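For reference, the structure discussed in these notes is given below.
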4 protein chains.
Amino acid sequence: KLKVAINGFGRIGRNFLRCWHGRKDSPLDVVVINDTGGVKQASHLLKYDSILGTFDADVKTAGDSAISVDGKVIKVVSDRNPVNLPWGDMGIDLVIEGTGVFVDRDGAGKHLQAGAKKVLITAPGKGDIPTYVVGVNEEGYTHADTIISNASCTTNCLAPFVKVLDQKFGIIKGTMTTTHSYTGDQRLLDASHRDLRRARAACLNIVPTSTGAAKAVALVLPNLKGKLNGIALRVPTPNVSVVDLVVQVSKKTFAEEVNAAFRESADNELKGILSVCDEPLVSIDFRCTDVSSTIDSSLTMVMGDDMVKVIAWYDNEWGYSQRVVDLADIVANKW
Amino acid sequence: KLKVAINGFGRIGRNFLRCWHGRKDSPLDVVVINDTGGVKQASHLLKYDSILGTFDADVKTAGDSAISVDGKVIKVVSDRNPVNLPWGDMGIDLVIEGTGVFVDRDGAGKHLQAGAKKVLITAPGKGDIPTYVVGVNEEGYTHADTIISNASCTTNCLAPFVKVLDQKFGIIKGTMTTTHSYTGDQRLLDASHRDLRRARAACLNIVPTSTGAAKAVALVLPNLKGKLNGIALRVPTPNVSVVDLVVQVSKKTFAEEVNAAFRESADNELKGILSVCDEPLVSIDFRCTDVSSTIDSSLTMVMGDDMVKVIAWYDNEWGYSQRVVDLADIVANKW
Amino acid sequence: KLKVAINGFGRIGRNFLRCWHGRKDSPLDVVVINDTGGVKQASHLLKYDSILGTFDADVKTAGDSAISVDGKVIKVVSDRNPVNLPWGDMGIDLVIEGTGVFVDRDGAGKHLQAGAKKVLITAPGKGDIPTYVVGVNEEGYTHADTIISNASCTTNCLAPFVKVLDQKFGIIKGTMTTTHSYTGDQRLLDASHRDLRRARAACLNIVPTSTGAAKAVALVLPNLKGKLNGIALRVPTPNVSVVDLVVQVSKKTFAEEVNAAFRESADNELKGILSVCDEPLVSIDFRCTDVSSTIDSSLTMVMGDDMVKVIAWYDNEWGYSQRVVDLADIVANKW
Amino acid sequence: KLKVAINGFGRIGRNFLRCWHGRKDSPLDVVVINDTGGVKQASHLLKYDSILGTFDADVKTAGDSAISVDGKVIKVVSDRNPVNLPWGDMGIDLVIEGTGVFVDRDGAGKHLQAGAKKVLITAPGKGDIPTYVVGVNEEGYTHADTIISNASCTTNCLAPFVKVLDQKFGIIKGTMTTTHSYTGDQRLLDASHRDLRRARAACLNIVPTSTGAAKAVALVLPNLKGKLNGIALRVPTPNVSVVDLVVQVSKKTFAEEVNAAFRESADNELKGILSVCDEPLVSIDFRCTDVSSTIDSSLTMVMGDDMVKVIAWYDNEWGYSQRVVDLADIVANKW
């Protein structure tokens, strides 16, 4: 139904495509991809992937500016400068902005110059741009919004249960580490990088970095402004990340009661978004799970009586892309 | 000077040997090794190691029950049952117990049956056994002690700065995660293990596990009984681990003041035991450092005003072995 | 139809179970598992696996000596000594011997003492034991055979195309390296192992080892006795291995003609066993492929005019288990 | 003595610096580095490295355009376009060209425009450019040569023993695989790359690639023109690579006799360049070895009677840089 274009056909982009493609009765129709990489490359990389594994579809080139996915021809255009793209002419309604570069209203604003009606950025914006997280504040999406964000996938992991915690015990202050699967921009071998931590061999190192995720939460849960801070440690697992959140709450509680509250929500207001796992699983068991955030219930601790600790696993790539589609077809669904 | 025997010549054992061997004017003399592995294997494995790298010494077999290390002949005996070992006859004074199995007074007690004068266990004991951590409570070692422990190397990392924090701001309650290099007992591929978490491929997984380290701290810093809890996440780095400690203190403080307190101690009561790093380093930069614990100062945070967070790197193998020698030559030094 | 028992429920065993379970109209019925590990563990490990990924089935305990797989109850018994097992009473026809230990006629012979009618060993035997490879010599299986082998999965990879090469160009002599995914018996950290190469950290090392595979080929392709030798290099990829075979042939040929011969067979006598890949794929694209051996056609070289080189990818775990079922239901099919 | 400038201060460049710096009585003096990265970064990255480990030196910034290495101030300049660099004014004699980009006489020729007297490229050139390998053809270096190459470090590994083999048994034809530590230009995660093989996650994959090394050998051992071909398989080890060379020789030989010939040369014409290892070592034991190439003698095979197979380990980074200095101080030594 909704005329959809994907800007950028790297990990996030391709990820969105196969996510959308696996859906029951998608309100969305994807007609075009803007990628400078070329049609041969876009095809190949869409079909094969070390993390998501081979795509279960007939993916091939259809001429020299399109790919088919089981017959379904998708168009492929190739401009570096977004103001050019034949959006207008192709009557595009929603752009998935996955390049990572055009995060402001001034960079992303270039898409509505090509004559596109709405833009969804797959990354936090630099102010004045409304971020949204399905399960957290999705209710607040006006149709008037021309440019919207979906935040980091860490924030997509963290916000849902922070909501639950805040709603039910009342976060006073808290801090958080994100044990995080290594990520594209890091260095295979020690080499040049603006972050001297991130210049360093990704496969050999626990590498510390800043995370936007803590302050970023405040954007979608205003009640938490300046109550959280964080750090990330990139580790040599390719995918699947864990958040390690310590908060102090106002309602005296205990480990078991916390876990009950998450289950309460996992079966109700967050069904499909939050899960609670009561099994002794390891990181690679959360590969390809459809939820933003799974609480590892055996690991929840409360010291005592008000400092609560919570460990949640998230699939950094797939779980996030799932949300992007969840957001995109709310945009579509209420037109 | 001190007649020293090493029981068990696996990682911990060999590690102790090359640690001792690199020392200025060692009060210790190592004369015997009890290993069922054999002399060819003990030699080879002592010379070559993926983590510590090739040992800078002439290591070779000397006949069939001894190895030389640059001429210095060390004897090698081979009984499974410790009550047998010719300790008495060889006049052994101090046994480094590195097998991991004989942790109680009833298992380790078997060494003084062979006629050994004192035993040092390289692991926490099961009650009635005094643990000791150099920098923390080493002052309390009586000579009367026949069986002593050195705790986990995690506790050896954590106790020193927990001391500082407790002494200076006063820990009320706190919790802690140990991002930890994977460890020998874990599974290369998914296979049988008492811990279903630990049955799982070590090189592919963030694997959660219990850590003794938090309660274990209380043993050496009694003021902290039941104030700390913890968890570990084994990750696919071979060596070099980080502790991620969140506490609530009673003296309102700020990130910068905390770091000053560690530096205060790193230059004084903990010189050589605690360091503070002001450089943006990554895990593999702490390989082969001589200290129990290095604070990553850029990472210290305080929210607000009393919840303090501290990240410290430790070399799990080398730093710990360094302490074992530090303990062993206190035992020797005051005879 | 065929009454089937699985001895040993580690990687190979569990692998066979989920392989069998995914089949169109299996002639096989699996009724019992002999595993000392326990029912809780066998369930969990059957459901979750880092290499094959979560099993797409309802796997759970059914009482204390059985597991269900989507309702289908499988029995679980637990003796260490095979002569005991209630095979006779349970009327077992075919034992999948996956423990790895009972490879001779004298060790495996213990199963027919429990009153089992035929045994299939999932590893090369020590002489007098007929090995079989589907696609290579499966035609020669008499029903009289009480004990049969399926060789190494390396031999299962190598034999098929060695056949083709031998049949069509005529191998004179040749040599071969198996770049091989690391394997269970290797060491996570440097520690005790009969092979001093294999004592060493698996995740950090290219580790050289002996392979049975070259001489083992001669067993199923007698024409090649003493014409091949090999070595393996274990590498830090978990699964998916490559064979790097150099032969000298008698029929002067060229890279392109060789590849044509494999395709000839991949579409005919080896359809489902050998594939030829004309795509620039990497190791992790061959995960979960159903064939013994995929030729990487872009990589075939001929120097000149008679020294041919061939690179084939194989899934060490899954592809092999697929064959085990292929063998097991030939045994069943011709009763 | 020799006025030396280093162009490019990435892995190869920094590697050369610490290599030169560790030398007995270097005829070389390094006075300048051209790096766009900046002085803070160049310092840090020179001091810390995941592969070579912390540099054993006082490395720090000295003002804003220089670094000190134990007092010894080295200058740091920063132009992208080489024709600009103040070589002339600084009286530079020899440029180490380590950027990788300026490999032709037309790109590298730009350095002698800045007024530099000789250039040494750390990579194969595109024709008309003399390559040199110490131990192989170093005798042929005229002083007239303004632009020289040092080939790939694979060729630096392979050429020495190919020489020995050719000299002593006489290579007729042969083929070769290079199991190779992953390398900078590969992809941390599946992403855009001219080579679709090399676009793929480096840490998860055995990735096949073309190697220049086989044809490249012919350049330094002309007798072997069109007698060798090769392929590489990048694997997830960071450093330390192995060459797997199969040749057919004319002198009927046997495994043991081959190995004797290498030892013959390792103690004579190739002392310090080729070694022969008779120990069951693994890849990570060859870290930081000073030789181009170590033969793994236990692995040599001869089938039969004339197809010889040889496995040699090389340190891709350090061993090569060692040669670069070996070449540079021949240039210096005969002025």
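Following Swiss-Prot, chain D shows residues 66-400, kept in their order.
Just so you know, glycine gets a Cβ as well, placed from its N, Cα and C.
Look at D:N381 (NADP(+) binding site): DSSP puts it in coil. Swiss-Prot lists D:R76, D:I77, D:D100, D:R145, D:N381 with the feature NADP(+) binding site.
Cβ neighbours of D:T101 (mutagenesis position) (same chain, under 8 Å, six or more residues apart in sequence): D:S143, D:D144, D:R145. For the mutagenesis result D:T101 to A, the note given in Swiss-Prot is Reduced affinity for NADP, and slight increase of the affinity for NAD.
Non-local contacts of D:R299 (D-glyceraldehyde 3-phosphate binding site) by the CB criterion (under 8 A, 6+ apart in sequence, same chain) comprise D:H245, D:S246, D:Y247, D:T248, D:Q251, D:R263, D:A267, D:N270, D:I271, D:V272, D:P273, D:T274. Taken from Swiss-Prot, the feature D-glyceraldehyde 3-phosphate binding site covers D:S217, D:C218, D:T219, D:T248, D:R263, D:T276, D:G277, D:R299, and the record attributes it to similarity to another entry.
Feature annotation from Swiss-Prot assigns active site, nucleophile to D:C218. Long-range C-beta contacts of D:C218 (D-glyceraldehyde 3-phosphate binding site), restricted to its own chain and to partners at least six residues apart, with a cutoff below 8 Å, comprise D:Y379, D:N381, D:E382, D:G384, D:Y385, D:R388.
For the recorded site, D:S257 (mutagenesis position), the DSSP three-state label reads coil. Quoting Swiss-Prot on the mutagenesis of D:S257 to A: Reduced affinity for NADP, and slight increase of the affinity for NAD.
Sequence-distant contacts (6 or more apart, same chain, Cβ under 8 Å) of D:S257 (mutagenesis position) comprise D:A264.
Counting only residues at least six positions away in the same chain, the Cβ atoms of D:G73, D:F74, D:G78, D:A107, D:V141, D:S143 sit under 8 Å from the Cβ of D:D100 (NADP(+) binding site). Considering only the residues assigned to NADP(+) binding, D:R76, D:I77, D:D100, D:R145, D:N381, the longest pairwise Cα distance works out to 27 Å. Proximity to chain A, defined as a C-beta distance under 8 Å, is registered for none of the binding-site residues D:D100, D:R145, D:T219, D:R263, D:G277, D:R299.
With respect to their backbone Cα atoms, D:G277 (D-glyceraldehyde 3-phosphate binding site) and D:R76 (NADP(+) binding site) stand 20 Å from each other. Rounded to a whole number, the distance between the Cα atoms of D:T276 (D-glyceraldehyde 3-phosphate binding site) and D:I77 (NADP(+) binding site) is 19 Å. Of all Cβ atoms in the protein chains displayed, 20 besides its own lie within 10 Å of the Cβ of D:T248 (D-glyceraldehyde 3-phosphate binding site). Taking only the Cα positions, the spacing between D:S217 (D-glyceraldehyde 3-phosphate binding site) and D:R76 (NADP(+) binding site) is 14 angstrom.
Put simply, D:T276 (D-glyceraldehyde 3-phosphate binding site) is 20 Å from D:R76 (NADP(+) binding site) when counted between their Cα atoms. Those residues noted as binding D-glyceraldehyde 3-phosphate (D:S217, D:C218, D:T219, D:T248, D:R263, D:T276, D:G277, D:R299) have their most widely separated CA atoms at a distance of 19 Å.
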